[PDB]
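Student: One structure is given below, represented as structure tokens, and several questions about it will come after.
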Number of protein chains: 4
Amino acid sequence: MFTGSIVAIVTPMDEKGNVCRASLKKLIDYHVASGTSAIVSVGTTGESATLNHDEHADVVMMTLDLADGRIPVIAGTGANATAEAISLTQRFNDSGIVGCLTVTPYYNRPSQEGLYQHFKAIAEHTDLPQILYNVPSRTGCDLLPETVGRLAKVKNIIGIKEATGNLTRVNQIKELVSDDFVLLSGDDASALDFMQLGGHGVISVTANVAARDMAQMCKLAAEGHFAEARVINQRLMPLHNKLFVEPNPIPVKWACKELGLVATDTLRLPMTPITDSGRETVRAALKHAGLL
Amino acid sequence: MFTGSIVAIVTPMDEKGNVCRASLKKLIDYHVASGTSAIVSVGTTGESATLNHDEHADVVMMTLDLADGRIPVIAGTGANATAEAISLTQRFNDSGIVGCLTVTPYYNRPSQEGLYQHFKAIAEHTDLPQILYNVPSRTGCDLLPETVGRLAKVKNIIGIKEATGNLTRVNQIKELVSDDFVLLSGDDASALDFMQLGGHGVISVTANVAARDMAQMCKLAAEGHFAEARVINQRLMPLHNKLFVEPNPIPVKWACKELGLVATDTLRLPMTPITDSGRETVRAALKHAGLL
Amino acid sequence: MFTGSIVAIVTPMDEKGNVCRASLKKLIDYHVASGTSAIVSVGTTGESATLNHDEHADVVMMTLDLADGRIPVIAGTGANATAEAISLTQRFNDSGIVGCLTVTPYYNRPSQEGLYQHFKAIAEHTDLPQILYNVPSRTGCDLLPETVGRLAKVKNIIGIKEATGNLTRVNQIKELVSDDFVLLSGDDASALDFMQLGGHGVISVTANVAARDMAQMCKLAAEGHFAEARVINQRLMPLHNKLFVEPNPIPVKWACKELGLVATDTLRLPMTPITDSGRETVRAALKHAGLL
Amino acid sequence: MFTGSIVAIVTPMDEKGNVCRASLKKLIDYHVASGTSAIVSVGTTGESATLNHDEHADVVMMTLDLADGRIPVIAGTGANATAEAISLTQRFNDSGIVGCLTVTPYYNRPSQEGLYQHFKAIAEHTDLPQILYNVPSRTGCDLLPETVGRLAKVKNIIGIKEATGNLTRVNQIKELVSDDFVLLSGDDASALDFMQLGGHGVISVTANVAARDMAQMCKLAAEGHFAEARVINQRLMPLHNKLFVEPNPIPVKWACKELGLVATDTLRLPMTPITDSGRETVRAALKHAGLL
Ligand SMILES: [Cl-]
Ligand SMILES: [Cl-]
Ligand SMILES: [Cl-]
Ligand SMILES: [Cl-]
Ligand SMILES: [Cl-]
Ligand SMILES: [Cl-]
Ligand SMILES: [K+]
Ligand SMILES: [K+]
Ligand SMILES: [K+]
Ligand SMILES: [K+]
Ligand SMILES: [K+]
Ligand SMILES: [K+]
Ligand SMILES: [K+]
Ligand SMILES: [K+]
């Protein structure tokens with residue numbers, strides 16, 4: 001089930017930049033306790049960009065193991081070469097992950113036909129459920145509703161993580177896909193609006209440090225208690241924004257460390273330690289949300 | 001050396017998507033005869049995106065081999081993880097390439113401080129000249145003149161391929177760097193304007209098929225004969241545009257096939273075959289350039 | 001009451017470019033019959049830009065007269081000089097119009113403080129209800145939520161026509177204003193989404209030629225029957241878009257003439273007659289909506 | 001005549017927002033002494049927006065009177081209704097002005113065909129030289145090079161003030177027009193780059209306060225001495241930017257007051273007094289330019 005508050009979980013690292021298992025276990029336990037619906041392992045927020053495919057796989061398998069059946073795990077499987085997307089997706093075949101989150105090729109800027117071919121080929125080499133992921137500001141590429149429509153016709157392409165923040169997409173996509181195709185926000189600041197328009201949940205950065213509020217907000221939203229959800233949202237909104245005061249996941253990793261959830265806020269270059277001014281910004285926002 | 005018309009050469013492939021050595025030979029001879037200044041190997045137009053680092057290195061080594069000292073070769077060495085940039089660069093230590101073209105990290109959207117640390121670390125791990133590469137439309141990331149200025153103080157950071165098409169950047173960068181830092185256009189359509197404002201040459205997609213004209217145009221511009229250079233540019237202008245009618249390098253690979261310069265116009269997914277409408281727009285552009 | 005489907009009514013002209021009273025009467029009767037909630041007289045769609053203030057006033061007074069108490073009339077009162085906004089607003093004082101629609105100054109690009117001062121001064125010279133109007137693509141100016149908040153504190157500033165198509169504004173504005181402040185869409189293509197997020201109606205261009213469907217859609221929306229409303233919307237959507245195939249109100253005036261609702265589709269320069277290709281586009285869209 | 005440094009002169013006002021003749025005299029003498037090429041009267045920087053057409057005409061006539069044949073005067077004649085453009089232009093028939101500066105219609109967003117018909121009709125109703133004026137950020141409308149090309153075929157359409165800051169426009173326009181059509185920058189910050197690409201001068205806000213430097217810089221550029229011109233430009237550059245730290249002409253009116261060139265820095269709403277933060281940014285910029 002790909003609904004509700006789904007965390008794009010940080011990959012906690014030791015001071016050397018390698019996965020820290022104690023901190024991962026702790027984060028996973030926190031999400032199990034907190035009511036988080038599922039975990040996305042090595043998405044954008046999990047530093048897919050700076051992990052090689054072996055390291056990437058190690059983190060996913062380790063996340064799966066530690067989740068220990070208590071919470072479903074979705075593997076990030078994006079690559080800008082179709083052959084590499086297939087090959088990464090194959091690692092997780094018959095593994096216990098429940099689906100894949102797969103981003104539009106970045107940098108090489110395919111046509112809509114190229115995007116169609118890319119995702120169709122990936123979905124054909126797998127039985128795993130596929131969630132498409134559109135994030136033009138990172139990729140240089142925009143997966144348009146008409147093409148989500150085409151791809152939704154492939155049996156195991158089952159959802160989209162829509163990160164544009166362009167709310168008109170929720171109903172442009174909905175009208176082109178079956179009732180069971182799932183529409184997830186990839187933008188925390190607009191994700192409650194997204195759900196109010198008919199979206200089914202959010203793949204959240206905010207949920208890393210505010211898992212309980214996020215899960216409650218998404219459940220309120222799903223029950224149509226939009227006014228009640230919005231009280232939570234307005235408490236989380238400074239966070240929704242300030243977790244991007246510097247490049248994700250620089251802010252949210254610091255926040256995790258500040259909350260005692262991870263041992264170190266280490267990232268891999270080209271991500272750099274949070275600035276002193278970033279700290280104070282994110283600290284303010286944690287306080288506003290009643291977490292500090 | 002890093003001046004004039006520098007070709008971002010296509011990586012010619014057989015029907016199976018593998019580097020075609022015989023086609024790479026025709027192309028490399030074509031540039032030796034046409035007065036091209038240097039060859040950028042496995043840049044963007046070279047399908048850096050869809051070559052794994054070992055195929056990437058192959059193509060660079062084969063290019064060096066075939067060029068046989070007749071024309072200098074620059075390796076594309078861009079990666080969005082600093083560690084991977086460094087280890088890619090180290091691949092080409094002692095290789096015979098004259099420098100590296102290294103793009104801002106794509107997808108992960110580092111700060112300017114992160115770009116600084118990225119490029120600094122890369123330059124620290126090599127003796128080869130480094131040409132920075134800014135192309136925000138592909139990367140999600142914009143390397144700003146103030147950061148180019150800091151980086152230009154590093155001994156072997158010697159130039160920038162500036163591909164925004166924002167021509168105010170020429171003299172913003174030029175103000176901040178020494179007289180020997182090279183400013184190269186990475187946008188054919190605005191490259192003559194770029195040179196006329198003080199740029200030193202172009203890393204060119206058009207040069208793939210219009211090598212002699214590109215070489216003459218850039219020499220005229222270097223001499224200050226802008227009116228005469230502009231005459232050539234106006235013939236090339238449709239080509240400058242239509243080589244991007246569908247994602248690069250789809251149109252320019254097709255153009256090379258149509259001229260007999262490569263055996264097939266095959267690309268790797270997510271790049272897809274040229275459309276019929278595209279064929280006709282490109283063929284017209286080539287005729288306008290007097291090339292067919 | 002400033003809710004439901006509110007038409008931004010064309011100013012029908014004879015072949016000389018002067019208001020045509022027979023066609024105006026006919027349009028007003030059509031809106032009375034059709035269930036249209038209120039009329040906005042000489043807004044953008046009513047060619048405020050090419051009417052002088054005397055002509056502007058004549059059309060408003062004539063519209064009021066013909067409405068004959070059957071349907072409320074809102075006067076467009078925008079001007080980019082505060083003195084002229086006040087002076088136009090004064091014409092309609094004690095006239096029988098029920099409120100004013102007043103746009104952000106265009107061309108001169110005021111600060112948010114300037115916007116505050118502008119609207120506060122206008123509201124102070126009148127007892128009439130004020131609906132602010134934000135349309136950055138026409139004005140060069142963007143009235144932000146925080147400033148709508150400030151102005152909403154002025155007694156007779158009672159609503160906003162929000163034309164950005166940026167749906168995040170609905171709840172950013174809502175959380176800053178009292179429950180009785182009215183949020184109206186100024187963008188037909190996103191207006192049902194706007195209402196689903198908490199908006200109270202739409203100031204519509206589409207409603208000119210599809211008044212009955214629009215009024216029904218808005219009533220469904222207000223009752224929370226969003227799925228039912230959307231069937232209507234999807235029938236109207238080609239219209240929502242193609243009424244801007246050429247600059248408004250060129251398309252919608254042709255459509256009015258095609259439907260027999262006005263005698264001529266004459267506009268004032270710089271608006272030009274619909275192109276033959278525009279005709280066919282708008283005709284297609286009228287057919288899709290079941291109006292032709 | 002329509003070359004070099006042309007000043008978009010402020011309209012100096014007393015405390016009551018009325019044209020101050022004594023201040024207009026100081027300014028006009030300042031430009032005669034500083035070698036300014038010509039004076040644009042009641043352009044954008046001249047508060048065209050908030051002057052009614054009769055005050056507008058006054059200020060133009062007073063400017064002509066005070067200039068006393070010592071420096072040529074161009075009238076701003078822009079209006080978004082073609083009829084109003086024509087009747088404004090006819091106001092200045094036989095007046096002594098040397099030409100007109102006429103902006104694309106703002107707010108109503110005409111097609112390119114509409115812009116054509118607009119400017120054609122205006123040029124047909126006068127013998128005075130017409131300088132087109134493109135500034136999309138204010139108007140919502142972009143007059144494209146292909147339409148400039150058509151219009152340049154009209155006898156008395158002799159030039160363009162191009163204010164996009166998009167420098168590719170210089171030679172796109174230049175390709176399409178005769179050698180005697182003038183291309184003028186309407187963007188100070190990029191005006192030297194503009195001239196270096198082939199532009200003939202600048203209609204300048206900076207010239208209000210840096211007249212002698214602006215005149216020298218433009219003469220050097222006209223002579224091809226770009227390095228020497230650039231030295232001046234780099235001193236002026238903070239001023240080029242900070243004169244737009246708050247909406248034009250708020251900062252430049254304040255600068256004029258601070259230099260003693262005008263008695264008050266009063267503006268008309270919706271322009272508001274300069275902030276204290278603005279004061280300090282401008283004062284610093286003026287010191288950097290060596291003007292204080
Ligand atoms: Cl995005
Ligand atoms: Cl770019
Ligand atoms: Cl530019
Ligand atoms: Cl807008
Ligand atoms: Cl939106
Ligand atoms: Cl502009
Ligand atoms: K990676
Ligand atoms: K499916
Ligand atoms: K690659
Ligand atoms: K250097
Ligand atoms: K008007
Ligand atoms: K109020
Ligand atoms: K005016
Ligand atoms: K002419």
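Recorded method is X-ray crystallography, 2.0 Å.
Cβ coordinates come from backbone N, Cα and C, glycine included.
According to Swiss-Prot, the protein has these features:
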ACT_SITE  B:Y133  active site, proton donor/acceptor
ACT_SITE  B:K161  active site, schiff-base intermediate with substrate
BINDING   B:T45, B:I203  pyruvate binding site
MUTAGEN   B:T44 to V  Reduced kcat by 99.9%
MUTAGEN   B:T44 to S  8% of wild-type activity. 4-fold decrease in affinity for pyruvate, but nearly no change in that for (S)-ASA
MUTAGEN   B:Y107 to F  Reduced kcat by 90%
MUTAGEN   B:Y107 to W  Reduced activity by 95%. Reduced affinity for both substrates. Exists as a mixture of monomer, dimer and tetramer in solution. Has significantly lower thermal stability than the wild-type enzyme
MUTAGEN   B:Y133 to F  Reduced kcat by 99.7%. Reduced affinity for both substrates
MUTAGEN   B:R138 to A or H  Strongly increased KM for L-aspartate 4-semialdehyde. No effect on KM for pyruvate. Reduced activity by 99.7%
MUTAGEN   B:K161 to R  0.35% of wild-type activity. 3-fold decrease in affinity for pyruvate, but nearly no change in that for (S)-ASA
MUTAGEN   B:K161 to A  0.1% of wild-type activity. 3-fold decrease in affinity for pyruvate, and 2-fold decrease in that for (S)-ASA
MUTAGEN   B:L197 to Y or D  1.4 to 2.5% of wild-type activity. Decrease in affinity for pyruvate, but nearly no change in that for (S)-ASA. Exists as a dimer in solution
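Show me how these features fit into the structure around them.
Tutor: Summarising the environment of B:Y133 (mutagenesis position), the number of other Cβ atoms within 10 Å of its Cβ, over all protein chains shown, is 27.
The Cβ of B:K161 (mutagenesis position) lies under 8 Å from the Cβ of B:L101, B:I131, B:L132, B:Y133, B:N134, B:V135, B:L184, B:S185, B:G186, B:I203, each on the same chain and at least six residues away in sequence. Classification of B:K161 (mutagenesis position) by DSSP places it within a strand.
Neighbours of B:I203 (pyruvate binding site), defined as other CB atoms within 10 A of its CB across all chains, total 30.
According to DSSP, B:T44 (mutagenesis position) sits in a coil region rather than a helix or strand. Other Cβ atoms within 10 Å of the Cβ of B:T44 (mutagenesis position), summed over all protein chains shown, number 26.
For the recorded site, B:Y107 (mutagenesis position), the DSSP three-state label reads coil.
Listed in sequence order, the residues of the same chain lying 6 or more apart from B:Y107 (mutagenesis position) and placing their CB within less than 8 Å of its CB are B:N80, B:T139, B:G140.
Under the three-state DSSP scheme, B:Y133 (mutagenesis position) falls in the strand class.
Around B:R138 (mutagenesis position), a 10 Å sphere centred on its CB holds 23 further CB atoms from the protein chains shown. B:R138 (mutagenesis position) falls within a helix when secondary structure is assigned with DSSP.
Its Cβ placed at the centre, B:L197 (mutagenesis position) has 22 other Cβ atoms within 10 Å.
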Student: Roughly how many Å lie between the Cα atoms of B:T45 (pyruvate binding site) and B:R138 (mutagenesis position), rounded to a whole value?
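Tutor: Between the Cα atoms of B:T45 (pyruvate binding site) and B:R138 (mutagenesis position), the distance comes to 12 Å.
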Student: I'd like the number of other C-beta atoms within 10 A of the C-beta of B:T45 (pyruvate binding site), please.
Tutor: 23
Student: Take the C-alpha atoms of B:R138 (mutagenesis position) and B:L197 (mutagenesis position) and report the distance between them in angstrom, rounded.
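Tutor: The separation of the Cα atoms works out to 24 Å.
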Student: In Å, rounded, how far does the Cα of B:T44 (mutagenesis position) sit from the Cα of B:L197 (mutagenesis position)?
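Tutor: One finds 25 Å between the Cα atoms of these residues.
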Student: Sub-8 Å Cβ contact with chain D: please pick out which of the recorded positions B:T44, B:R138, B:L197, B:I203 have it.
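Tutor: Out of B:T44, B:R138, B:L197, B:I203, B:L197 lie under 8 Å of chain D.
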Student: Going through the recorded positions B:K161, B:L197, B:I203 in order, which have a C-beta under 8 angstroms from some C-beta of chain A?
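Tutor: Contact set vs A: none.
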